[PDB]
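Notes to accompany the following structure.
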Amino acid sequence: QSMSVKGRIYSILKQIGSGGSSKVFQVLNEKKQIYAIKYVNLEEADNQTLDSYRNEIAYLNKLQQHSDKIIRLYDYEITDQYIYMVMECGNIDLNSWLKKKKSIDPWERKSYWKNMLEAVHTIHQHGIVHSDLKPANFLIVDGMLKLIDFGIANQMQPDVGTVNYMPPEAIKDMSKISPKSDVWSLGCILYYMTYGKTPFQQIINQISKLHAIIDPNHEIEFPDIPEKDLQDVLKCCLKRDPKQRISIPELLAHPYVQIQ
Ligand SMILES: CC(C)(C)Nc1nc(Nc2ccc(C(N)=O)cc2)cc(N)c1C#N
């Protein structure tokens, strides 16, 4: 079982993600080089849905020159029936890697954080706010994290979604979503790389989980650790108030990423 994209042929090794009317496959070209092909079935896409895919593609295609911490997009084919995107495959997504992992070499954790910062700082320079960041949005390639998608088209699962990394102001927006919203979620991803759990992962009830995320007087456990800088990045990312929340440009000058 194989497929053609802009003439080149690729044989499916296996499937690695899905969601809505799309699939991601690990495939090989004729030289047995490996890629990930995303397949979108356009059969039932509404004009809004369609336009969100076109847009996501335009920007991904564009932003590749601007950072190497953004997934490679080699080619794509778009008809009225389907889309194929030929991308870089990498090794695995960050959500999978975390679950198959007890603890993380702190040097590797700070390396991963730098990459995440860089990729999101890039999409923000072009006016894009992801607003739904999770570990699944990042790919591990040669020891580097790369951002896989921009939040514009609908989300993929590697293989129910998740509510842990969701920022406060998204929930009170019920305007209002800014770049600081991404800092909350990057915050929850680092929190989890540090303290082996997302901030509210214990509290399995869902209504209550959203309650705790907005609740100013619910407070967050910051178990004391050697890296006091790391400690301070987490506290600054996780300010429930966004005007008080650290920015990405600030985060990039924080001692946690800059010192020693
Ligand atoms: C993460 C998800 C939604 C599946 N999408 C992707 N994944 C990729 N690489 C990958 C490899 C291996 C595993 C794995 N867990 O074995 C996962 C993921 C590469 C990609 N270019 C995309 C996309 N689009």
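Numbering starts at 1 and runs along the chain as displayed.
Every residue gets a Cβ built from N, Cα and C, even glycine.
Here Swiss-Prot flags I16, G17, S18, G19, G20, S21, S22, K23, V24, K38 as ATP binding site, drawing on sequence analysis. Mapped onto three states, the DSSP output places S22 (ATP binding site) in strand. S22 (ATP binding site) is surrounded by 19 other CB atoms, counting those within 10 A of its CB over all protein chains shown.
Annotation comment: Swiss-Prot describes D132 as active site, proton acceptor, evidence class sequence analysis. The secondary structure of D132 (active site, proton acceptor), as reduced to three states from DSSP, is coil rather than helix or strand.
Experimental mutagenesis at this site is recorded by Swiss-Prot as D149 to A (Swiss-Prot position 664), annotated: Loss of kinase activity. Under the three-state DSSP scheme, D149 (mutagenesis position) falls in the coil class.
Here the residue is the original one, but Swiss-Prot notes a mutagenesis experiment at this spot, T162 to A (Swiss-Prot position 686): Loss of kinase activity. In this view, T162 (mutagenesis position) is surrounded by 15 other Cβ atoms within 10 Å of its Cβ, with every protein chain counted.
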Where the C-beta lies under 6 angstroms from ligand 1, the matching recorded positions among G20, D132, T162: none
Straight-line CA separation, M174 and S175, 10 intervening residues not modelled, Å: 11
Cα separation of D159 and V160 (whole Å), the pair that brackets 9 residues absent from the deposited model: 12
Other CB atoms within 10 A, centred on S18 (ATP binding site): 16
Nearest recorded site to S22 (ATP binding site) by CA-CA distance, among recorded positions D132, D149, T162: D149
